[PDB]
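Colleague: After the structure tokens below, expect a handful of questions from me.
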Amino acid sequence: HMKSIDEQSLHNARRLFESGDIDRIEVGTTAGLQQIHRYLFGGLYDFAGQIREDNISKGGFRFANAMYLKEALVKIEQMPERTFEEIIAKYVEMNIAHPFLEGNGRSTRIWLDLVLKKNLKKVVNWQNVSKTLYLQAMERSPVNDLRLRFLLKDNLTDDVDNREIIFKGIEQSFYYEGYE
Ligand SMILES: [Cl-]
Ligand SMILES: [Cl-]
Ligand SMILES: [Cl-]
């Protein structure tokens, strides 16, 4: 049957890697995040790659106000990346920013992995990170990122070019957002 947006965006994420285009994106920047989002969602959402002007919330959590989101992003992208701790802190702030109307989770996990790969030569082996544990670590992270740090640290891999880790990790990442 016709592909859904989630199904086609999953195909687009696989192609981002298969084509090599993944390694031609800026790492750790707002623009690089926009490039990922545009790759995943171009042709699917009208706002692919575009910083939102509206507010958004999920449960009782409101993401950064659109009113100062651009300003927040400039500071976020300048955060340092030389240790695991620093990289997770930068990711936590980019998650709080949540700069698109949709597609933040999936795009920003790819963004995180590129920062880890550049600076540590590791990525997250997402297939082994349970949805429940991931979502509760993320819910705690604005106040206390320790649970998230340890969860992700225990699931790092140095096998950053392995197809199965990459493709199963895309699958898992999309499953965090409800798609299987
Ligand atoms: Cl806030
Ligand atoms: Cl910090
Ligand atoms: Cl998402």
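One-based numbering along the chain as shown.
Backbone N, Cα and C atoms are what each Cβ position is placed from, and that goes for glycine too.
As annotated by Swiss-Prot, ATP binding site applies to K58, 95-98, 103-109, 131-134, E177, with the evidence given as experimental evidence. Here the residue is the original one, while Swiss-Prot reports the published mutagenesis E177 to G (Swiss-Prot position 186) with the comment Promotes adenylyltransferase activity.
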Colleague: I need the most crowded of these recorded positions: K58, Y134, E177. Count other C-beta atoms within 10 angstroms of each C-beta and give me the top one.
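Modeller: Of the recorded positions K58, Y134, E177, the most buried by Cβ count within 10 Å is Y134.
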Colleague: For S107 (ATP binding site) and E177 (mutagenesis position), determine the Cα separation and express it in whole Å.
Modeller: 11
Colleague: Hey, how far is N104 (ATP binding site) from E177 (mutagenesis position), Cα to Cα, in Å?
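Modeller: It is 10 Å, counting Cα to Cα.
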Colleague: By a 10 A CB contact count over all chains shown, which of the binding-site residues listed here is most packed: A97, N104, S107, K131?
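Modeller: Buried the deepest by this measure is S107.
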Colleague: Rounded to the nearest angstrom, how far is the Cα of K58 (ATP binding site) from the Cα of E177 (mutagenesis position)?
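Modeller: Answer for this pair: 12 Å between alpha carbons.
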Colleague: Out of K58, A97, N104, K131, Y134, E177, which recorded positions lie by ligand 3, with a C-beta less than 6 Å from some atom of it?
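Modeller: Cβ under 6 Å from ligand 3: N104, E177.
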Colleague: Quick one: what's DSSP say for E177 (mutagenesis position), helix, strand or coil?
Modeller: coil
Colleague: Reduce the DSSP letter at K131 (ATP binding site) to three states and note it down.
Modeller: helix
Colleague: Per DSSP, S107 (ATP binding site) is which: helix, strand or coil?
Modeller: helix
Colleague: Does any of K58, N104, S107, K131, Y134, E177 have a Cβ within less than 6 Å of an atom of ligand 1? These are the recorded positions; tell me which, or none.
Modeller: none
